[PDB]
Structures are given as structure tokens and as C-alpha cells.
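Written out below as C-alpha cells is the structure these notes cover.
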Amino acid sequence: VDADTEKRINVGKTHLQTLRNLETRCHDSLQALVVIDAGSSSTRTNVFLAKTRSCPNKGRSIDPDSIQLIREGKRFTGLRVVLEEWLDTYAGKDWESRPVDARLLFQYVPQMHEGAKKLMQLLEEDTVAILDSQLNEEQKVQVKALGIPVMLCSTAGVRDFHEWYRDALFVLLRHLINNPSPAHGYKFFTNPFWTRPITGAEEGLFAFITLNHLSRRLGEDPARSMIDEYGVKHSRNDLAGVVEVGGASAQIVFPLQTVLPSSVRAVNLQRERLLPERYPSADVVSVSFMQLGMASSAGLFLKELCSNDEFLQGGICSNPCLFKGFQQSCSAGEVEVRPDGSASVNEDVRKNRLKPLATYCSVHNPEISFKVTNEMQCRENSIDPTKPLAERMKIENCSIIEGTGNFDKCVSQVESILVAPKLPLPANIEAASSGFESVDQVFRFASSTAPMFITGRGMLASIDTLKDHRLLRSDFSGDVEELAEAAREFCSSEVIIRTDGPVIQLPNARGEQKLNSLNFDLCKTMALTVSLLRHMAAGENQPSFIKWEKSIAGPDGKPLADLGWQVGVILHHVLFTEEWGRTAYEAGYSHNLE
Amino acid sequence: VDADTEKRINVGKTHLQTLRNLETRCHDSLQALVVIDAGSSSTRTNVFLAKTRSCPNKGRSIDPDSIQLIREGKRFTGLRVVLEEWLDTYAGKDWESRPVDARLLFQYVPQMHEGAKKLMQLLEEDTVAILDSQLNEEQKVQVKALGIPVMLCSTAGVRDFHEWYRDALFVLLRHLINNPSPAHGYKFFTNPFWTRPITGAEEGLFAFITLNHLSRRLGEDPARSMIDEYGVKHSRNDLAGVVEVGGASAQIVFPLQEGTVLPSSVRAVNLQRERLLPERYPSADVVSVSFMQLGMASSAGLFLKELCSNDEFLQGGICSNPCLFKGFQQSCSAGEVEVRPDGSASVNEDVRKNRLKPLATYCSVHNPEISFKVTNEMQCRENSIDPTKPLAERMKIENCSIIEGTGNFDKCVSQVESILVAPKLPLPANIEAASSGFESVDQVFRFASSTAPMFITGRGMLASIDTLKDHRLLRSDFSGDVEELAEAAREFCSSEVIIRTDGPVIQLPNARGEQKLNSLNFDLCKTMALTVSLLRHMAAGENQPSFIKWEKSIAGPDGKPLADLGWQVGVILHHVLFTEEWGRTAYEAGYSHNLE
Ligand SMILES: Nc1ncnc2c1ncn2[C@@H]1O[C@H](COP(=O)(O)NP(=O)(O)O)[C@@H](O)[C@H]1O
Ligand SMILES: [Mg+2]
Ligand SMILES: [Mg+2]
């Protein structure tokens, strides 16, 4: 038995060594992270999962490569609607057309809290439902014990919001997040660093961090970086830049490979505390343009084009960005392409694409009344700030809009109205302060050889549409003339109303597609793309390559998260190990214990 | 025109980029580091060079791999002699044999400072001479601007010093180091963390850090370590242990392997927990034990005393020494030995030169460590030293006139085992070893053992193997084979001393050849016997070393050794590796902490 009992001695000795190992090693645990996207059109939850690691005498940290989106939630009320509804009730209806004493609105702070509460309860219910459905029991125990950091950030929707209203709303939003329902057991918590409005530049920087993280271009490890003989860490692969065109604004972000004019303000990632010191350094141009988003540029373009006598004659506005055979009521109201081929224009003021701009452009807004600069920017886009809201949004002496399907005239107008206007488009003090009045100035003062990624649903639909009809090659790499010739052909299509409804009939029997509420004005976006590509092509430095991407595939061939600012905002916080440990784990949800 | 000016534009753009580069990059600078070895036989300087790097917003640090010894200086007086000389003058002569009121010695602190000053001025002169001779003008500018950290550490020589004397001396030594001659421009400086006595365990730990650093076994980068799936950093190669036999003590150091079973009485050191290495370095549990009286000089004195007080060896005034060659004869004393050109051995009569002085000085009834502790008195009496007798009779080998060599290796091993390796009671001044759970060398491998490879170091330890290799008695690839070593040494140690015209010679028994008889090899057979005994004890351990190597030096990246084996590199590393603390003490406070 001295070989049998000997194996028993080694079992007992192993039991002690295993136990000793368990008390010396690092332990992994699952954490949930929540990003609330408070956008122009809606407020939506984004539920993420990440792997945390705790080591004896080293604390706890997140493995940044483990960050994965589990679900993007339902589209609830935007913050603009919350504030505008509260103003309708407490400042009275048509406060957009009258002087409002903002001081008097302070007596209605509890009522603003009640409005904000309604939205917060829906978002909490949505977040909890996603968590309950995706996690198993063991995962829920970990997720519930660690605490759930919440980052609610607002973008272009309330970026141009007047007076003190928005910032008071943020104080209320944080209080609501810090008091979740005790019933579900999920410990949601926030602070003024996680929950706040983000600037257009930050928004762009965060989307740049997301892109480079997911594509594996950004990293501090030997796989993604290299330390030279002088101790400087360089990224192994070029960091790529990003163009993101959303609903309300467009972000242009690129790392510099440089010597800049004194007027241009570039961001150093380390110096500006976006990335920790251990990460490769980069000087990045990040500029955001209000009125360049899909919805906001649609409203502005109609208003400016249909007020020019070259386009407006005897009640008819001739729109070169719209198809031949397409007709709509002369308004910036939301368009619904109906099954019968008709274009239904929504007359509800809240649904009009000019509402945000016409609301900003008011003589009762201190930004207009005290600043001639801002008034002239408004008047340059045919908005008279002295007139009531209804006439500010109205396209005067215009009954009907008719499409002419003339792509070059469309490009020409997109260039003069949106890309290279005489004055900066309104609510762009931030872009102007960084040295850029308009899109045309971006590539004139700063250019880079850094590759570029073009993002945004509409930007992608523009290329994918031309690819589907075999008008563009599947390997399209940004060729301007190739894009202009493809779009010139597609945009000269006739709109035919058939039994099966409105159809885009391509010239040269090249086929067809259905006309709908998302693609009826896609030609304006193709014109924006062409104009943008020409401006990038004119820069002293030209991108090494240009790519259009819907998503970035993870290590298993499947994307781990979406493109956008959400992953970036998480990384911006979690990468600063010490600060994150103190705020997420030391203080944590227990900071709220009352 | 446009092609040529575009290039001219590119020269201007380059001029700016070169300067942007300079103000963004890390910059390298040379620093000198000084380790003063305050050992048992002497106090000697060790001048090192290291590359420092300063990075914007990261401060300054030393590249540990750049540490190189430029020179080990002259052997000046040991701290023991400084203190005993001071006692001779202020407590009076023969204070070793009389009661001394230690309280009264406080009035002589300035005089202790004056004695210490004499030694410090010699060491400073030696250090400055080494620096002036090795550095060029650009190197001197860097070395002079950065400041020169000094680490004076005392070992076995003053480890057992009585009363408060030694610690008062350290306060004076630091003050002297912090006030260098302004003339030479080298800005030497120290503090109580760098300049202090070091325990035998620390001494062993530092020699272990040196060995593993130089051999590239110890490291924190992907080349020398690996991080597992659970975030634990392991060394890529096995960390090796060390046996170091110096002049006064011997250190035994080894890392403990996975699932090691330790009795509660055995105290192993965790490198990170005990702050020897920073957290970023692989963790290890290390047995480090030091034995006083196991050094070359101290064991020579003790061995003679014990062997020649034994009736099996002492008869008719002749002590028969089996550790000494046939035909070798000396005066019966532990006094320093000189092999003269005529073949005669002259034993030095000077009490300060007698190898028993440190032990006989410790073993006194007027030392509170003996008078209050029967334990210590019994340890002394077990080595034939009566602490009640004057110094002269404590050092004397009674009724013994002549020591004659018998060249009997097995009798030599037998005696080294009973006297030195496995004595009845622990050898005196070993409370530190005893406190860590080890009374003697024989207990080290009984209580703890490891599969960790072992390196055998020390001047005598290497001479023992190299001598047998030279006479082709041992193979060049000797890996520690006990019977092979005993067989080789038995043959070599049975050699006869022949007195020739060109001086005395060691004649090998079977025309195997010969070598010159000198003051360094006359008693080498005791060290061979110590080696054999040590190897048998390691071979008896539950876990045996993967391999045993005898090394004089460790080769650097260019085939040439960067530094010596020993505690010196280790003590530097122990401080420089803690980046933040080193930056604060060496650079933020620096030599300017001393500014008037
Ligand atoms: N298939 C499609 N074709 C063209 N445009 C499309 C599309 N799907 C969405 N879009 C456009 O993206 C925008 C969606 O807005 P978001 O990306 O949510 N930006 P924000 O609300 O956070 O500010 C809409 O304005 C819509 O016009
Ligand atoms: Mg958005
Ligand atoms: Mg020594």
C-alpha cells in the first residue's frame, strides 16, 4: 500500500496547494455597464457586459477587450421634447414666439423632475428587461454584486438648448439614476463625470476611440504597439479617422501624422486626458457641425433652396436633389411616402425638420438678441428671428416641391448651402472656436494621411444603393468621379406610381427599387459624400484609404459592439485604472446609501 | 525650381521635427553608484556605473541590466579594528579580559568620529581615483551632475559587536559620507536606508538577487517571465540558490518550489511581502540562513582550537592535523600563517591577526551576551573557550607546541563534520540562524530542501574544485558527484610537502604532478572536506537540487562578466527597483538634501 497511501499524501498536499493558489491568484467577475444615448430623435439604453479582474493588493480593473454590447434598447422620448413640453406647460404655448422670463421658470423645477421621472422609469424598465433576458442566474449574482455604472450623455438634440434648462435637467437625471427601484436588485449609479452633455468634439473623439478599439488599431500591448529605442510607444498600425453623419450633426475626426496654423486647435489624447499615458500618443483634429445631420440638413436645405428665385417660380420649388416625378407639399415637415405614391408631409410642429433651428433662431433667445453674428447666420438661411415660429419654419410663396433629378445642380447647392456657406451654419461656436467655420475649411487648414472611415446610416445607404444596382463596384475605395457618375445615373431615375406603389425606375433598363420614406431624398446625401470627397482630395495630405463601414467584426467574425461614441465614452473612463477603481468600486453604488 | 525648393522646405520641416523629437523622447544619462563592503577582513569600495533614463512626465529611473562593476578597490581596515582600537585607547588595553562600564564610553564619541574619519578619507580617495581613471570628460559631467549614492553595509566582522558601539559608529560613517571633499566635484551621499549593518539573511538574499540577475534567471519582462491566465507572473527559468563562503560567515540561500511543506519553526522569506523585490517581479519563498564561524578565517581558528584540544589529536605537544599535508609543520596557534621561501611556516604572533580573536573576544564573561545568557556561555565552552579566562588563554591552544599534517582526508571530513557542520550546540553568535529555525548546517537540508539549482561561491570553494580539475583528478564537467570529489581530494590531500630550491612543493602520490606550496593552499583540504560534507547533506534532503555549479563569475551579454557574485549588485537592485522610492531619495532629495 506504500504507493496507494503515497497517492493519498499527494491528494492532501494538492488540496492545500490549490487553496493556497486560490488565495494568491486574480479572480474574474462579470460587470454590466450602461450607456444612455440621449440623442436628437430619442433616448435609448445601451447595455454592455465587461470582464473585471481583481488581484490581491492590486484592486479591480476592466479588461477593455471584453467590452461587448448585449442590446441597444427602445427609442423613448428625446430630452428636447421633455424640456419643450415642460416649457409648453410652464412658460405657456408658443414660448418660441414670445419673450420668456427664464428666472420665473425656477418655481417649476419639481415639475421638470416629474417629466424627467416618466422617461427615466421607462429606461430603467427597458435596461432591467434586457439584463433579465440576457443573463443567467450565476451572471446575475456577479452583475448585481458589482454595481452598474450609468453614463447618460446628451448630443446635438439639446446641444443648442437655451438658458439654464438643460443643465438643471442633468442634475435631476443623475438624482433619478442614483435612486433605482430596490425590487430588481440591479445597482445603477452615476456621478457628474459619467452623466453629462458631451461636446461635438468629445462625441467625435469617442467615436474615433470606438473605431480604433474595435478594429484593433488602438492598444498599449506588444500586439498593437511598439516601444522604440528612445522609450516612445507608437501604434503598430495607423490609427484611422472617422466621419460620422447622424440625425442632427456630423463629426469629422482624424489623427495628425504635423505643423498646424495657430488658429486650428488639435487635441492631444494624453494631455487632454482622453487616453492614459501607457497608450500611444496622437494629435487629433475633432470638429462637429450642427445642421449637418440627416434630419437637420434636410430642413435647412429645403428652406434655403426654396427661397432662391433660381429654384422658386410661381409657387413651385424645383428641387434637383429629388427624383423626376416626385412631388410634395412645400414644407420641412416629416415626409411619409404612402403606399399610393403620395408624399405625406406631417404638419405637426414637433415633427418639422426646421423646429430645432427655428427654435434656436429666435430674437427671444439671448444668443440671437445680444449677438448680431448669430442673427445674420439665421437670416443667411432665410430664418427671420423676429417672426413667430410658424413663419420662421414656413417656406414663403411656395405651394409644391418638384424633383428635377439633376445631380450636378444638387452637388452645387449642397456645396453652397451646407458644405461651404458664406457664414457658418447656426449653433456652431464650438467648430468656429477650434478654427473651422465650415466643412470646406476642415481639409484646407488640416489634412492627414491617416485612413478614414465613413459612418452613419444615410452615408452607408448612399453607397450600398449604388452597389446594389451595380452602378458602383463592390470594392469602391472613394473614387470621386466613379461616385458622381454612378449617382448622376441613379439620381436621373423617374418616379413611377405602379400597382405595387412608388418605384425608382433607373435609366438604361438597369432595374428598379421601391421609393420610401428613407430613400426619397438619398441623392442629397450622395451629393454631400461627393462634396466631402472632393474637399478631402484637395487637402495637402490625403487619406491612405477611405472605407464605408456599417460594423467592425470582432475576434469571432461577429461584431462585439456598434460604431459610435458609446464604447469610446466607456473606454475614456475605464482605462484610467486608479480613478475607475476609486469611483466604480471604492465609492460605488454604496456612495448612495441613505 | 519646385523640386529643389521642396527639398529645402523638407530640411526646415526636419529641423523642427528633430527638436520636437528631443523634447518628447526619453534621455539617457550615466550615473555612478558606490557600494562599500565593510567586511570582516577589510573595508573596500566597489564602484559601479548604470544607465539612467528620464522620460517627460515619468521622472528618472535606472535600467537594472546596465549595472556594471567598474572596479573593486583596495582592502583598507575593517570596522572591527577601528572600534577595538578606539576601545584600547578609551576603555584601556586588555578590555577583552576586564569589566568595562559602556556608559563611560559616551564621552569619547568625537574620538570615535576622528578614528572613523581616517578610514573614510582613504575610501573616498580610492573611489575618486577609480572614477577619475575609468571615466572620460563627457562621462564625468554626467556622473558629477547626477549625484553618487553610497551604500556602506557591514557584514560578519561587526555583526557580533558588543554594546552600542557599532550603531553609534554607523551614525558617524553616514555623516562622513554626506560631507565629501568639495575639490573633486563628485557628489557622494547616503542615508540610514543605504548605509547600515545588514543581517546574514539579508546578505544571503542580496547574493541570491545578484546571481539570478546576472545569469538572466530573474526578470520582470516577457524574456525572463510569463503571466498566466490568472494574472500571476512566473519566472521563465528556475531561480537558482547560492552557497557563499566568505572570510567570517557562510550563507545558504534557496528558493522553495511548488507545494513545499515547511514546519512552523522554519521561517522562509517572501521577496515581495518582505519588500526585497517590487510587486512586478515574480514571487518566491526563499530560505536564507547565515552561519557565523563558517567563513574561511573564522572556521580556520575555531577548527584548530577544537581539533587540538581533542586528545585523539593532541599528544606530547604535537597536534596531528588530518586537514594539513604530510611534511607540513607549524607553531600551535590560530595566528595568521605565512609559507616562507625556505619551506618553513611562520605563524604571526599579533593578537589582531589571530583567527580566534573575533570568537575569543565574543566569548567573554564581561560581554552581557555571555554573562546574562548561560546558553551563549555553553556554546563558547563547547569550543574549548572558557569565557572566565583572559583573552591570551582563551586564544591559546593549551599544552600544544607543534601542528603536524597527516594528510588523511576522511579524518579531516569527520572532524569538519563534528566541529563545523553538525556540532552538539550551535556555533557562537548564531541567534539569527537559530531564530529562523536552524541551529547548524546539517539542519538546513533536514528541515527545508528544494529542487532549485545551486551555485557554490567563495574564493576557497572554487580553489578546491579548480585545484582537483588542474591535476586531472576531477573531470572538467564535474557536476557535484560526492564520491568523485571525495576520491579526488583523498588522492590530492595524501600529497607530501617537498622543500625544493625554487621553494616548497605539494607532491602528488603517484607521479600525478605537482604545484607550489603557499599561504593560500596550505589548508585547502579543510575546504574540500567542508564541500564534501555540504554535498552529503544536500544529497540527503527530501528534494535535491536539479544541478550544482561552481562559478567564479557569470558572463554578461558581450561574453565578459558585468559584475561579481556577492551581495553588492543585490543591495543596489533592492533599492533601484522600487522606482518611486528611488526617484524620491536619489533624485528629488539627492545630494542637495546635504546643502548647508
Ligand atoms: N436606411 C436609411 N437611409 C437613409 N437614412 C437613414 C436610414 N436609416 C436611418 N437614417 C437616418 O439616420 C438618422 C438616425 O438618427 P441617429 O443616428 O439616431 N442620430 P441622433 O438621434 O443620435 O442624433 C435619421 O435622421 C435618418 O434620416
Ligand atoms: Mg448620435
Ligand atoms: Mg563578504
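Residue positions begin at 1 at the first shown residue.
When the header is checked for method, it gives X-ray crystallography, 2.4 Å.
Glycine residues also receive a Cβ, built from the backbone N, Cα and C atoms like all the rest.
Features as listed in Swiss-Prot:
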VARIANT   B:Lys58 to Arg (Swiss-Prot position 91)  In strain: Beverley
VARIANT   B:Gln68 to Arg (Swiss-Prot position 101)  In strain: Beverley
ACT_SITE  B:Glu203  active site, proton acceptor
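Here the C-alpha separation of B:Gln68 (variant position) and B:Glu203 (active site, proton acceptor) works out to 20 Å. Applying an 8 A CB threshold to same-chain residues 6+ apart, the list for the residue listed as 'active site, proton acceptor' reads B:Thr155, B:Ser249, B:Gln251, B:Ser290, B:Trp567. Taking the Cβ of B:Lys58 (variant position) as reference, residues of its chain lying under 8 Å away and at least six apart in sequence are, in sequence order, B:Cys26. DSSP classifies B:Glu203 (active site, proton acceptor) as helix under the three-state reduction. DSSP classifies B:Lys58 (variant position) as coil under the three-state reduction. The Cβ neighbour count for B:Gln68 (variant position), using a 10 Å radius and every protein chain shown, is 17. In three-state terms derived from DSSP, B:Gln68 (variant position) belongs to an extended strand segment.
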